[PDB]
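Comments concern the structure below.
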Number of protein chains: 2
Amino acid sequence: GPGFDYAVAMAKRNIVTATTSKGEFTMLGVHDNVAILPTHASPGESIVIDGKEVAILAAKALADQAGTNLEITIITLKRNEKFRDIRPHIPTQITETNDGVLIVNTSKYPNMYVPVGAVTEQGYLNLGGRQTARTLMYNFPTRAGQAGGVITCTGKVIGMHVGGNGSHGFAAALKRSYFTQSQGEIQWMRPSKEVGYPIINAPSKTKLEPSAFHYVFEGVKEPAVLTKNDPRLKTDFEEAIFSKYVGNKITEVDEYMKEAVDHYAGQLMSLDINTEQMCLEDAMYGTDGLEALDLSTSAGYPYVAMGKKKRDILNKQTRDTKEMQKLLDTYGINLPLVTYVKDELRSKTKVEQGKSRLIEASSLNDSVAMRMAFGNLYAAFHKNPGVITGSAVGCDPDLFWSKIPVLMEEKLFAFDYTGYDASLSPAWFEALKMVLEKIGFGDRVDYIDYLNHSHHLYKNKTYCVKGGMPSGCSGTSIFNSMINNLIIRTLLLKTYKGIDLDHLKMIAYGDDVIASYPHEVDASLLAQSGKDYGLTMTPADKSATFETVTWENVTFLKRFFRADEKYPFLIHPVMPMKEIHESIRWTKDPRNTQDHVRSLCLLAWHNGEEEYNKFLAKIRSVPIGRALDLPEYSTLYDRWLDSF
Amino acid sequence: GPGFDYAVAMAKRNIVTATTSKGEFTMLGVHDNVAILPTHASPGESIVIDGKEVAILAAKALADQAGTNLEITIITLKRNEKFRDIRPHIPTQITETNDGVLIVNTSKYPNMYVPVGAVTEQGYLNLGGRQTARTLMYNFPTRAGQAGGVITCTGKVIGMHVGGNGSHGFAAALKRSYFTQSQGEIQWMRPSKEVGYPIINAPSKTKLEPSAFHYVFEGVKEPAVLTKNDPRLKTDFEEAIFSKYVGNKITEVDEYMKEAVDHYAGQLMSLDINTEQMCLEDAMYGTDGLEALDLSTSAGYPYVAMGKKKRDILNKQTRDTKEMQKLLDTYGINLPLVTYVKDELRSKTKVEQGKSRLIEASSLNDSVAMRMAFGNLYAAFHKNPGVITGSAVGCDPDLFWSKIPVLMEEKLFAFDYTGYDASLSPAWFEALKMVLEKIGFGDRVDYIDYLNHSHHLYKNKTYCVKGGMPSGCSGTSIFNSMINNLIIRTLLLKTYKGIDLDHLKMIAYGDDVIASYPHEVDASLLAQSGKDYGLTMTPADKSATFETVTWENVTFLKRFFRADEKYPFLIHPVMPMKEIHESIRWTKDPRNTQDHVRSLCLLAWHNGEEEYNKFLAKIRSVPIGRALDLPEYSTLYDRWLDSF
Ligand SMILES: [Zn+2]
Ligand SMILES: [Zn+2]
């Protein structure tokens, strides 16, 4: 029989003998360094295993939702001893079997395998002094000290022996849950050298240095943490940066999402997007509604390991493709994403807690391939920022801010997401595929699969991520925005049952969304419905409670909305000075103070004439500042009126 | 409003004016050449469309399961006129909407868009003389001749206007079903030149020619059809060879399959398979339990277009990998499968009906990569043909036949599949992944995804297949056999509720399976349960009815089981002479008659001494036959006893 043979096979590498201050026990090694044993076997600071001492990093007792004991403790051993990951053998729920086997192994009961027959649920048990729950009953005169032993059946490890009453034997039922699941973070990981890929170099030291205005203005942000030994860290870094991946919350597209899909794909058809493919040249060198390949960003794999930038490939005015074509025929597509730590400014917390953001750069091949595939889709969205596309990607706030309120419905609502790009369950990509599918792109939905399921080359490792939207791929913003559209709809449909999406007016830019409806909706109620779809929603502008969003307090890019005094329907996109002060204090190339400070003024002046003058006054309080060619308020304000 | 704008957008390219002998009607073009119109608009042999005559290839009326009229006819136009595929806009079920729009367009009612408000189900209607079903009711004084018009709502095309009663308007509800779905065959297809890939050459004329024994023996098989113009064909060939893909029947792994999974993965652990990776060299040049790369088979993409065989890459005794490594780093993996028409012998029917089998060759890169990935798994299965692996792949019938009946349970059952490899729903691969996942290979389940979702380069086209097991990839046999194991279990579990899989004894070789259980099961009942999982099962040996399988009639490879007269427990694998007669009559290289006829004798002699002597006698009735070095019965029979 294979049930017996199974019991032996599991035991051969996942069952060991453990000695506590309360005798020998059979112990199931569940995964890595995690093993379980009966609670009454009170684990101490250390423990004797197959001959010698092993320390306990930390132990955990187990109880249920009622507080009732489960009679299971999950200890953690301090050693390089890796158990076979046998979590998958543990059932997801309390399992009964008509032909179970008790596995015990101590110096008192060596290699014991008992055919205990039927294994049914006992429910509530009253085991010596301490009442227990989630137990299984098998009718076999279980003797003392067989505790710890495991109960299996062909292909399943269902219970842990914890006791008996002379006639019967009892075991605490085992469930997958009980061990932090491996469906999140990463799917699998391992040494790049073991799977053909090469090691990725990464600048260790940051390229952000204090600017000429570091003391002129105040600020608290600092360059993000970039290596393991940054003394500013207050936690393990490796662990901290990967804690972004939270793993799939859902797989299936439910009715709400399908109808969210139907409606939004529906809206996109009034746009009459050109469902053709985009020629290589246009995808590369740009066309109407689409800027050429960004030369700043990385070239990705395998172009980084071969030392070859995007500049060395493109002929800006020659507009030559031959070079790029030969590459696409050679290295194909669907290539691993190179992963860098994003070198940027971060808050006091996100430095201490190592929350440095990661860059996953798509290979130039994918990059170009997806532009040929979705180029026309992108151009459509860029030439149409609004409430049809539901996208603000490509907009020009100086001008677009005056249209937004016209486009918006009567009662605004909005909220903040928390690690949006990574919280996107594979179910949302399928939803996204469906939308394409409906607007005449079902032809190349395979590319979304590429975004959902992607392997990354981190530094020393390669790993595959099943879920979440990568950060450095073509279309990222638009696809995130489109996905966002699907989400708001889904949540509205589920919360406010029988809503009317045709009066949903919203605009997204990635995770950022400004929405509206003729009736005031409850952000709170939605944020809850959000949990179910694996999304973490909190009140807009990092606010304490969910409050009513007004035109006086809503913010759409990091900017506010304020009417002009001379023309009540011209709306200034007001960027808070604090953000500008932060940014001006650091620089990655002090040969651009002119372009950098310039760019900031174009944001700062919408703060009012009184404000913007102080700002220049301060820039001009130091030599590098006075020697700068900066626009006066009128020059800008005047130009801004002719803008429209 | 976007509901209105939708109605217009759909109409712009999917609504046209059609004139029958009974006036003008609004007509919805649904996809390709398929369009619908009201039944009472009685379509003739031709029809006037936007100005001129268009012939009707064929028309179809529609009724329901009761026979009741639906008032819809789906005509087919004879022209290069492709409608936008808008099947996805059609809901899957009878849809109601609170805000519908009637779209009409004739010379009498140009560009008509009526906000008909709420659209509810009428159920049974009594429309002028002919009672109708699946109708929708909207309260708007619909006037005569607005029939044909469509009813939409944001993102959905839900009904076809068919009439009214003065106060209300009625429409036959639309459903996706109504148009042969596009979830099968192929997922998408199109010109290789449009997606970088090159054209694939294919020998037009067959390499099978009559052998020296074509008239000596009798037979009816012939070389398979290989090109469009073979005069033997009785149907369109292109269409006929692709009719193999039947499209996904299921996506989700249900409880029966998960438990089939649990049990079988369970069994495989007694084997203690080496869950490591296999070094490149062994994966390439062979090791214990694994033969080296097959040099006969194709090199695949892009090695075929570059004109470079596997021989020019491998150093049989040098065992050099550098050459292969540099290739894997260059062209990566997960490459399209090159598709050839398998040049083989076929029956009278399968020639007439163009059912020529297709070869989808995996790139040598995938090929080697999967051997490194699953090499150890394969070796385990080859060194263990039996009822543990549930696999006969790698067995040596001359010897293995005597073990099979010992290994088998007491009551045999078996059946035939129909296009098994292609009927495998994506749900079965997920199940397969789970099995790996449990036996310590979850680490490289991505490779199964490669088998499930694969693009092929046919000749002039590239297309992606979502579902079904490709024919020329590494592990095909083993993975098909493992999948088969999962299926039998699933069907047993669902039919004979509360079965006991530990007394299931079976052995598979691809789709071929010989199974048993202590109780006689009903193949019939199982074949039915099979339908639900997208599988087509019929009685074993192309038999008329499902009968009781006995040792006297069961067949496991194309061979029967017959005990030896001198040793009742030695079992001859008896290959039917007919198969041998067929095979001997053709050859692809007449410089091998020696090796070919030889090989046949090693099969033929288990048919008995009287038989095998006639067989030589006939081979030796012609010059090319007498001049052959062929083994006598004793020589073989004697050797066969020392075999074991
Ligand atoms: Zn992966
Ligand atoms: Zn595909």
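Note that chain B carries Swiss-Prot numbering, so the residues on display, from first to last, are 1566-2209.
Looks like X-ray crystallography, 3.4 Å, at least that's what the header says.
Cβ from N, Cα, C; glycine included.
According to Swiss-Prot, the feature active site, for protease 3C activity maps to B:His1605 (among others), an assignment based on sequence analysis. Of all Cβ atoms in the protein chains displayed, 18 besides its own lie within 10 Å of the Cβ of B:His1605 (active site, for protease 3C activity).
Counting only residues at least six positions away in the same chain, the Cβ atoms of B:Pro1603, B:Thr1604, B:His1605, B:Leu1627, B:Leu1692, B:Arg1695, B:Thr1697, B:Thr1700, B:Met1725, B:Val1727, B:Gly1728, B:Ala1737 sit under 8 Å from the Cβ of B:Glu1636 (mutagenesis position). Under the heading active site, for protease 3C activity, Swiss-Prot lists B:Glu1636 (among others).
Taking Cβ-Cβ distances under 8 Å and a sequence separation of 6 or more, the neighbours of B:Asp1981 (Mg(2+) 1 binding site) in its chain are B:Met2102, B:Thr2103, B:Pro2104, B:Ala2105, B:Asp2106, B:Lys2107. Residues or ranges marked as Mg(2+) 1 binding site by Swiss-Prot: B:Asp1981, B:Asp2076.
What Swiss-Prot records for B:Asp1981, B:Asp2076 is Mg(2+) 2 binding site. Sequence-distant contacts of B:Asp2076 (Mg(2+) 1 binding site), defined as residues of its own chain at least six apart whose C-beta falls under 8 angstroms from its C-beta, comprise B:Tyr1982, B:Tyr1985, B:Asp1986, B:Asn2045, B:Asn2049.
A mutagenesis experiment is reported in Swiss-Prot for this position, B:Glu1636 to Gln, and the note states: Complete loss of catalytic activity; when associated with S-1712.
In the three-state DSSP assignment, the secondary structure recorded for B:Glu1636 (mutagenesis position) is strand.
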